[PDB]
Amino acid sequence: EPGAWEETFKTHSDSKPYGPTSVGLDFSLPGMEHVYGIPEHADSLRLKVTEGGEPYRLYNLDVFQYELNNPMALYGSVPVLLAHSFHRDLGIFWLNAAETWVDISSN
Amino acid sequence: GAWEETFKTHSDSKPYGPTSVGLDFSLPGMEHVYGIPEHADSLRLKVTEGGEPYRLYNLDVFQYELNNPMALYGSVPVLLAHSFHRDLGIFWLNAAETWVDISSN
Amino acid sequence: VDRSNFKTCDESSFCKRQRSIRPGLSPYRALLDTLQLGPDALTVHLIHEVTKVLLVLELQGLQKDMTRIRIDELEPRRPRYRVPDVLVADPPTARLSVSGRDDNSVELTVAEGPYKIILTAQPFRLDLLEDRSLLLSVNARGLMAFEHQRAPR
Amino acid sequence: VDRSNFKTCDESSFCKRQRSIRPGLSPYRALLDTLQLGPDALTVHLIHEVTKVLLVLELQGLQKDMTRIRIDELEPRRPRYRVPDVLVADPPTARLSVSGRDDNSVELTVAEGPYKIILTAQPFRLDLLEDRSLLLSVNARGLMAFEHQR
Amino acid sequence: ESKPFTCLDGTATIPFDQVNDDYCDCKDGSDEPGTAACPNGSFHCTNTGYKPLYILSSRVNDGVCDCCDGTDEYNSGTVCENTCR
Amino acid sequence: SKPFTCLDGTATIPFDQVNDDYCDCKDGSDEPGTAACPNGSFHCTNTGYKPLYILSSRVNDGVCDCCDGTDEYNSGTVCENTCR
Amino acid sequence: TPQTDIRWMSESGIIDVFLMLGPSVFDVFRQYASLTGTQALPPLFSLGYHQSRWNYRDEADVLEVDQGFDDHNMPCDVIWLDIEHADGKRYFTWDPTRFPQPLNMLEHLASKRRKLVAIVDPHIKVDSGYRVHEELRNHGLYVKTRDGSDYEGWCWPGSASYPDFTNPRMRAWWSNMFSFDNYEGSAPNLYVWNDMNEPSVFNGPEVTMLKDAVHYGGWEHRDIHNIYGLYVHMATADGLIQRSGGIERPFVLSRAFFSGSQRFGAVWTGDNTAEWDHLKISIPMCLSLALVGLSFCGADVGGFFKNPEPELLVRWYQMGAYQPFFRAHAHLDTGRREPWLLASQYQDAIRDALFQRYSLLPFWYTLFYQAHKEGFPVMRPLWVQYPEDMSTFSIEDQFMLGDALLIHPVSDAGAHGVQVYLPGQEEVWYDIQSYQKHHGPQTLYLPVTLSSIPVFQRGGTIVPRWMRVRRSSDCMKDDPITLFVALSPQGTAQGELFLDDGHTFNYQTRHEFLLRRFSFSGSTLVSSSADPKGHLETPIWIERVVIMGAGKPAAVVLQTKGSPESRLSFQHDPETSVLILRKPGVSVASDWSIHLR
Amino acid sequence: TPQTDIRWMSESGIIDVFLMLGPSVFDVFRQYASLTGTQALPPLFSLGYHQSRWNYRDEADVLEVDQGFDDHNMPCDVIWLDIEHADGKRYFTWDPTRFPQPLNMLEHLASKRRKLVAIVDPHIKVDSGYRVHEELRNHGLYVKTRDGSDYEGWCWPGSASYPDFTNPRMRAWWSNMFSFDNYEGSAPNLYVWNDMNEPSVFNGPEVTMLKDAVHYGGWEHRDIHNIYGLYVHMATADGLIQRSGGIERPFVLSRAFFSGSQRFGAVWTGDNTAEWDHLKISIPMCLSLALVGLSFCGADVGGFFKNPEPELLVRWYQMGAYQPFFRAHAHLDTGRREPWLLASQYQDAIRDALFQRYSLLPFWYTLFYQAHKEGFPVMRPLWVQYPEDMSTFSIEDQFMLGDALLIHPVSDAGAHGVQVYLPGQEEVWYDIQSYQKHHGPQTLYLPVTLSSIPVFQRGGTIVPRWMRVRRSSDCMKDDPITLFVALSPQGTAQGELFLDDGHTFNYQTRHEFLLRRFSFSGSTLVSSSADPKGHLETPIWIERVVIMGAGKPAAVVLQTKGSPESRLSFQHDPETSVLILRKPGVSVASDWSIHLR
Ligand SMILES: [Ca+2]
Ligand SMILES: [Ca+2]
Ligand SMILES: [Ca+2]
Ligand SMILES: [Ca+2]
């Protein structure tokens, strides 16, 4: 309920005339232990699990004096994730232009 | 060009024609005159008979040089004459382009 | 860097709503009565069991061993945004064919194999295999969420 | 460096005209019939002998031992420029008195001495003296030039 | 009675009341640690709650806050607040 | 017809390997007129004026380096004499 | 049993996802490229070295920097002009005092065969005397608010409005603004840099535009945000193309980007910091971009913020020299760090790095042509080349260029050596500095000095080089080629080489290009056409061949179609098994073969 | 018989000439001052050291320069902002990127008790978004052409128009623009520099305005040219007064000037060059200006164009330290030459020159008060003080400050000594560094080092100094005074001292000032009032007396009204005949006497 319509962050207000409209989907990759991509983040080549913390964010933002080893969104966003194993390679292309969060969990 | 006059590529329509004024002054006993800034020249003013008069016309001279009577950025039309015996001053209250000639005897 | 300037997922209300859904049996399920198989795409209606909002799944096999999944509202109040100018062309399609059937699942074959997609109706799910080696599953953890456009206020 | 940007006196037409006048007998002459001793100044008409142009000389003795010489046209077609905002005040004047007079000259005394101004009528000339010591002369080389408005 | 003060460089020996009397009597400036009278003296900021610091004697009561604890401005019209945090 | 010897005292090559657009001498002395050696030099004679040496890498690079323009003789850039 | 779960959550739009099934990683590259396109072929000069900072003060400063490179014997292709070159951050303008004659400045750079890049940001100063603002306002081409007014935020010029680059009429206007009649003072050797195109809004939420601003078609900014920058990049590149009549290839650097941005030019990692850890992270950041199609990637050499110590700057030049986009840049308050301002020992290490980059230009150009035609990344993680070596799956202090060069730059102060992992069960590796052969797979400890750049050539590859380093790439584009043949365990090798005029679309509109295949097997090196449709008039010839891992032949014979059989002189090093063939002298457009007898 | 003839030739106007009959040169000074006024009393800070260049980069750079002076223990009162501080040379504005918070920058400088000067030139950019241009055009306040359109020329911002400063309505508009509400970002510690006010017109005849342009009242530009700059100076100075409610004294530097410009502030000799002969010529140029009433004169320290060698810069700091207007300035393309950027030996000599200037501030301030009240020049040719010594009539490598100090700066590279002419029969001179006494007249050969500034105090004079040098003059203005008594051969001396609050007109509107007379005769030093109308609340006291040329007394006794008779301790050097009286401790506002028994 809170923030589903009109929402404020710091001193800025989002009138959000359309209300909650988000979309989401999960994908399971059997045999995959290494995933890569979804730039841009000042983070490792091999993407980390997000279970204990923030998901990776894709939202083109100007971050003054950005720091290293964190999933904060930087200037660019390419919603493409690659999965590599000894046996195969796979890719996922999430063609969406809005703010996007990506969660990664191991098994 | 007493009336319409051009210098380089610039034209002066000079609608009122020649209107210049001039006057001379004699200073007996004086051998040293000073003043009429601004010029990149010595404190004691030189005679102008063999060359250019001192010019008073506020002008922006790029990379101006030394020891010449070319007009620089400011103009104070005041000349001081000094001798062992006396001191005198001349104040020429005119705001137009002014040339000053200095001759000895 | 000043990190209070930039939202966390908790401070992004849509991220907080989405991330609050926990792994379990999905409330979405496919109405196999609605299935239509064309040369270029398979369409099938989805329904949220609790809210009864109706979605449309467009499933496509593509040339060069690719699959495209598109999900929209069945009759939205207003059209939703579809990203232009990024794709350089209309992706060439590969034909889908029914090769396995029951009450709760449908198996489709892309062109002439070896890639097949099994659609389980309840709970809604998609699995992709080369022959019989499972490559990846969709909505297997039941985390799918599609906030339909609600009435303005 | 190439200084052709800026005029020499030869390239300034009024400087060229003026500087071509060389020391000699001046054609200007004071009309002593026109002399008037006013409260602040002495006025007297000057005339160019060849062109018959008429000028007005305003001669003033000032407090603090100063003399002011001003020359304008008698009947100008248009007013000439007089520099404003430079003088901080109207300079306090000292009374002038005729103390000598002959056919070709008038001697003036500032207040009660020792400064005196001798006006020579023909050719026009001015001499400034402390008692009997010549301090300075005006138009002694005959270089006065006043281009009237055509 | 009482004993006089001696400059640390050994320059001279002056009575105690010429210490911090706002006139420079020692060549090394050691007789005016609390004033601006000596050109080569130093003033010590204790700066409780931060790092202490020495400043030039010429910056004592110059109207500028040099110590974070503000003790260098005690008779200058500038009131310095404690900023050692 | 005698062969050429490099000035560094290293090796001896036939006359036809001088200015043959390949670097054969360690000091670059076999290609005074070309861009073939990385440490060679080209001499601008600059007839009537100050002469100058330039890097061999600036021979026929399309840029006018000598005031007499002789460093550009087969590059498509025509350099005029500016030694005045 | 091991499994990884991925979940995407987006604020609006539809669900639209492509599953790219491989099975190989190069299949995924092809699959994605068929969807979103391939890397635009960069003009050759843009693969050279770029010298930049905020800011070069005036035309005299730019010309002094240009002369400094020549006076200190360092190559450079482009000098960049940051925001202070314009009239108070009014883009498409020039400061009337410090840049009064842009055409004269550009002509002087052209006489040195160098280019210039000027920054053009998307935000437009709100100013009724600024013709750009008046036109966009009068034609309704600005991003809007819900009340129908033009959106106004704050950026470099103060109050500014934001063109709606999602509007096709706006992109057409922007493209036409780059014509030589509209962008007064510009010339064919002036290129463009798009910064702040996220868009950056200093007083906006998260330093960007409000979610409920309104764009073309009534869509909210929340719907389109992540493609706003791509549209800026696209419209700028299109303007550089049409200003030439459709002949010249563009160069545009962009900060913001999206899927498909590879089609419009280069990107870089933004405002980094002069620290060793920022140097290290440049590899994983550009590698993560390479994997998703953005091959033209780099980071600010020396760091944007703060002042790097001389040793860090040297190590950053060595790192940048082997990365796709090679530009030094610096913040307004940093000290000047043009490479000749350092002590002689640091200058020489930097010059050596610049020489290596310029010598490798034919190799870089060919890799980017293969990226342009196939969608294969230029900079590659080791696991892309060795998908079965699990010990490479996380490596990020190492990368490969194509399949031929493995790079492990020094990225630690005062390091005495590096640990280099040389993969491949059946592979051999040659240290390009010493020509020492190394067996794989192994972890080799290599001692380093300040001048060391650990680079290894893979056996079975042929690498083309321009060994005559000149002051810019334009000076070098007709020079002869040296071929470096690294022999495989089977005594084989192969490589490609792409050539064209270096800056036009003639390779595509007129098939005016060369694509050569060089192949070695047995004792024969053969040049053949890898694409017969391509022909090119060029003076480029083969001046030298260097073969690593070969024995001493008794005689070397060259055969070329149209020519009699010729004998070549050679030199052989028995210690390193290196054979140097002198002056083959054959045109690069000709079929030929060299036989070791 | 010797005679000099003078001839004046002017383009228009009337003949209007004043003859000033002396008989002494000080009578001529008084006569001219009664006509055109006297030197405006400068606020104390403007007699300190000014640090300037084209250009300081941004607020951070200005604050860094400020901190550099304190970190290297060098005094400085003002930091200057040249044309790059504004928005594209639109005056009264600030660059939105590099100077986004001028008030905060001015506040930080106020916390260091320092000031700032910003340049404001008379030419106004033709720009419909520039509010200054729109107002001046809409109110018809521009110089016009004969067809009635506003004149347009070219200068720093490109195409620009020129306000008609001969129009009183224009000067009133200009003055009101300097109010803190109109000149946004300005503060009480911001002052103004008027440049290019000849007026400079880049595309005009002789780089100035057309002769047939039209001004207020229909007068042509040829009629008014030489007072256009004075009007700019006047209207700017009045604006700095009016913005404060008529309380604060202005500081305005102007490049162009005329008779009467002394009433409005300072002038300098424009764009000089970093060469030794330009250093030499600064003396005759400012001396020629001093003789005609312009006492607040100087030249760019170090030269405007080109880069001075370190030794030339040291010698120019020593020269400038003893000239009225003391500012270092430099062209856009010169290297940075803040005084701490040089080697330690050069730094120390420059610091020593800065300390001498600041210690002499009470002396400078009194000389300018005497100029303000009497019309006597501050910097003086030797012949002014010795009108009967014919060998001084042409001297221009030497000058005097008042009647007390003779200065002969070193103005030759690698000089080992100078020849100093010490004039005056029965006159004595004291070397202020060594206290050696020298009888005149003579030409003395004085050996010099890098640190030497040849300065001599005349016998019979008393010079007041602040011996506690602080970071700026504001910090020093309540500090105690040291009196330097140079005894004549008759054992006498005299001197004056003017004190006030340092920056307001209270000395004139409220008689809040002190003018003290110090006189020595017999064996008694007496302080009395030189003007009884002046009273002032001040903590300034006399902390030390230095007497040159005295024997050793048996006792020293101080008497001050209101206090018991006190004994003073003292120190005497028999070699140099120097007597130092310790800590008189008497208020500078009190009558007192010191007797040497
Ligand atoms: Ca003491
Ligand atoms: Ca303090
Ligand atoms: Ca050769
Ligand atoms: Ca060349």
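Numbers in chain G come straight from Swiss-Prot, and the residues shown are 348-944, in order.
Every residue, even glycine, has its Cβ placed from backbone N, Cα and C.
Per Swiss-Prot, the features are as follows:
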type: MUTAGEN; residues: G:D542 to E or N; note: Loss of enzyme activity
type: ACT_SITE; residues: G:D542; note: active site, nucleophile
type: MUTAGEN; residues: G:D618 to N; note: Loss of enzyme activity
type: ACT_SITE; residues: G:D618; note: active site, proton donor
type: MUTAGEN; residues: G:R818 to E; note: Disrupts interaction with PRKCSH. Nearly abolishes enzyme activity
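Mapped onto this structure are the features recorded in Swiss-Prot.
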| residue | record | Cβ contacts under 8 Å, 6 or more apart |
| --- | --- | --- |
| G:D542 | mutagenesis position | G:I466, G:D468, G:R602 |
| G:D618 | mutagenesis position | G:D647, G:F651, G:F652, G:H678 |
| G:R818 | mutagenesis position | G:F416, G:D417, G:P422, G:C423, G:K459, G:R460, G:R461 |
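Look at G:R818 (mutagenesis position): DSSP puts it in coil. Under DSSP, G:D542 (mutagenesis position) is assigned to coil, being neither helix nor strand in the three-state scheme. Proximity to chain A, taken as a Cβ less than 8 Å from one of its Cβ atoms, holds for G:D618 among the mutagenesis positions G:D542, G:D618, G:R818. Listed mutagenesis positions (G:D542, G:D618, G:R818) with a CB under 8 Å from any chain F CB: G:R818.
In the three-state DSSP classification, G:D618 (mutagenesis position) falls within coil.
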